[PDB]
Amino acid sequence: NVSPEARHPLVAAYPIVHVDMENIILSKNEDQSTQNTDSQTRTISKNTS
Amino acid sequence: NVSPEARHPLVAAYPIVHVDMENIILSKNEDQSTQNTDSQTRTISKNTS
Amino acid sequence: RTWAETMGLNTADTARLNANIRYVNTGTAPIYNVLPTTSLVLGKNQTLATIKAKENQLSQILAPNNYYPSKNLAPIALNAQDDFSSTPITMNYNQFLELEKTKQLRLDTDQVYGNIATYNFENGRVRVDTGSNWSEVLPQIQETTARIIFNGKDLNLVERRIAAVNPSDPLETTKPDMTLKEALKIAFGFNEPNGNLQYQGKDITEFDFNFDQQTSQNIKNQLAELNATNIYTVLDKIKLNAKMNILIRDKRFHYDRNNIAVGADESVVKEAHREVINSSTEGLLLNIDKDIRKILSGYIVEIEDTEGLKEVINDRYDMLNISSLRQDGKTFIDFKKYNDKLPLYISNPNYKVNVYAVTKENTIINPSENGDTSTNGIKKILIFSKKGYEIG
Amino acid sequence: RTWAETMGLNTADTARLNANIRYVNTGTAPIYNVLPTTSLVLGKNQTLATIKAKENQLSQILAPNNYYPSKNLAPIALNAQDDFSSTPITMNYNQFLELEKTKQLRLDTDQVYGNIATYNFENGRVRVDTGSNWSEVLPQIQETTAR
């Protein structure tokens, strides 16, 4: 894999690596919740006035 | 990488490493929560007297 | 009957980052088991996190002029900070608000770990020594060699290093003497097919030499001692030394401070479109120089009248895109791209067509400071003007 | 129709720190695999944390008169205390109130770990021996020399 111009004794052979970023994906850490409730009641009452 | 002055047998070659702080980022850990709710009711009072 | 709704948060852990990266090797040798250290910066210099790549992001081999993962594949994800890839990269509330406002987040590359593979003399096999890495080697290359950067091939910066003599070191004065001409010959592929140095039919005098300060001081003293003035006559009498930086660029263009050619001078800007293939109101095929092909932003379409009048179609910043790349190397800039799919309705064949160019030393992204979203802030060059009855 | 709103806290983990650091070598020899131990001091001499650098904060070579990372790059983040970088640095409520009031937080440098690279006679290469550090060497330089 050493490139042919670097097969001379006087030309160095060394890698030049660098990373590049194609996309950033951010994700909002947030928690949500819903609730539904039914409630029935029945009261009977009486007074003696 | 040994610097030229220290290529003499009587000059010592040693590193002097030192860390310096450029920015301090504090992030206040605190959780906050909001809540919206709405409700309807219906009562039918049948009463005798 | 009720109905509720809740929405929590935590202002040290509001968002999580996932970054899609891709590695490039542009050197002259492969590197094995690659693991770059890389830091995510928000804004000017506020670093969120620094992540050495984990086992999921390891490239087993990066041969030169290659990519990992290769360019027909989607990039890899870097989304963890823990040593075992189990804890995400997080950011608090203020950094999240600033990222959503200003959209500035970049990725630095601090260093690269990687191994070396050497020839085993017994069975001929090439074996990776996982004790040695390339960090013990490149600082010995950078201190004993001269560096030459060159963009005479596709206007891309190609960096090489040539072993030259350091005069104040006993082991380094045993290397053979290196001239600038022989360095250009064995490093890039210059030759002298008649007696003159040439890079694929291009003479040496078509390039210019820009040095660093220490290198230019040395070259100036060498030229003073040689009793010469032109560097192009004594190229085989210039001795290279270690820790030199020489930059060789093509003389025609203008460069920014990353040495990218963005704009030529106006004569060769006009001299690039002589032989023409298609000339119709439907499209335009053209044989353009490949060197000046990429330095221009895009062209403008308008129609010159006899009285003196132009009908500006590309009078905006967005649709200065014009190109459509075909399989013959010649783009066909077909004119039903921004015209509601219509030809140029030249109402009188006593008219002329008119095409002007935009270079990236005058190209803007934003509008003007007032209400100007037009081509009022650009400078243009004349190229294309024929008469109107030979178009059809 | 109702609207509520809640806050929360914990008075031993009210805030987390993230320092941006940058190393520098002003000596005459390079040091390899650099890992400084360093200390976050609030106010006069009250120390919040002592962190040896983890694997994300390691410099592979720090040559003389050079920085890590070099000065066209942003500094690196030190934001973890666990050995595997999975636990943040932490201050309580009184420390957070005092840092917001007085804004005094410095960074001491207690020691530096790093290796030595020696010449190899058989093939001329230079090999980092990971079994010998500079702390065996440098106290011998300090006792036989004049500064």
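Swiss-Prot numbering applies to chain D: residues 373-519, in that order.
The backbone N, Cα and C atoms fix where each Cβ goes, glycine too.
Feature annotations, courtesy of Swiss-Prot:
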| type | residues | note |
| --- | --- | --- |
| MUTAGEN | D:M379 to A | No effect |
| MUTAGEN | D:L381 to A | Loss of toxicity probably due to faulty membrane insertion or translocation of LF/EF into the cytosol |
| MUTAGEN | D:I393 to C | Loss of capability to undergo conformational changes that lead to pore formation and translocation |
| MUTAGEN | D:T409 to C | Loss of capability to undergo conformational changes that lead to pore formation and translocation |
| MUTAGEN | D:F456 to C | Abolished ability for mediate LF and EF protein translocation |
| MUTAGEN | D:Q512 to A | Loss of heptamerization capability |
| VARIANT | D:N392 to D | In strain: PAI |
Worksheet, complete the sentence: Here the recorded positions are D:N392, D:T409, D:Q512; the one whose Cβ sees the most other Cβ atoms within 10 Å is D:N392
Item to complete: Output, ordered by sequence, the same-chain residues six or more apart from D:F456 (mutagenesis position) with a CB under 8 Å from its CB, or 'none'.
Response: D:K426
Worksheet, complete the sentence: Cα-Cα, D:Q512 (mutagenesis position) versus D:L381 (mutagenesis position), nearest Å, comes out at 52
Worksheet, complete the sentence: Residues among the mutagenesis positions D:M379, D:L381, D:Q512 lying close to chain C by Cβ (under 8 Å) are none
Discussion item. Among D:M379, D:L381, D:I393, the mutagenesis positions in question, whose Cβ has the most other Cβ atoms within 10 Å in this structure?
Written reply: D:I393
Worksheet item: Of the recorded positions D:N392, D:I393, D:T409, which one sits closest to D:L381 (mutagenesis position) when you measure Cα to Cα?
Response: D:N392
Worksheet item: What subset of the mutagenesis positions D:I393, D:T409, D:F456, D:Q512 has a Cβ positioned less than 8 Å from a Cβ of chain B?
Response: D:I393
Worksheet entry | Distance, D:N392 (variant position) to D:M379 (mutagenesis position) (CA atoms, angstrom) | 30
Item to complete: Work out the three-state DSSP category of D:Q512 (mutagenesis position).
Response: helix
Discussion item. For D:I393 (mutagenesis position), which of the three DSSP-derived states applies: helix, strand, or coil?
Written reply: strand
Response to the item:
Expressed in Å to no decimal places, the gap between the Cα atoms of D:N392 (variant position) and D:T409 (mutagenesis position) is 15
Discussion item. Taking DSSP as the reference, which of helix, strand or coil describes D:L381 (mutagenesis position)?
Written reply: coil
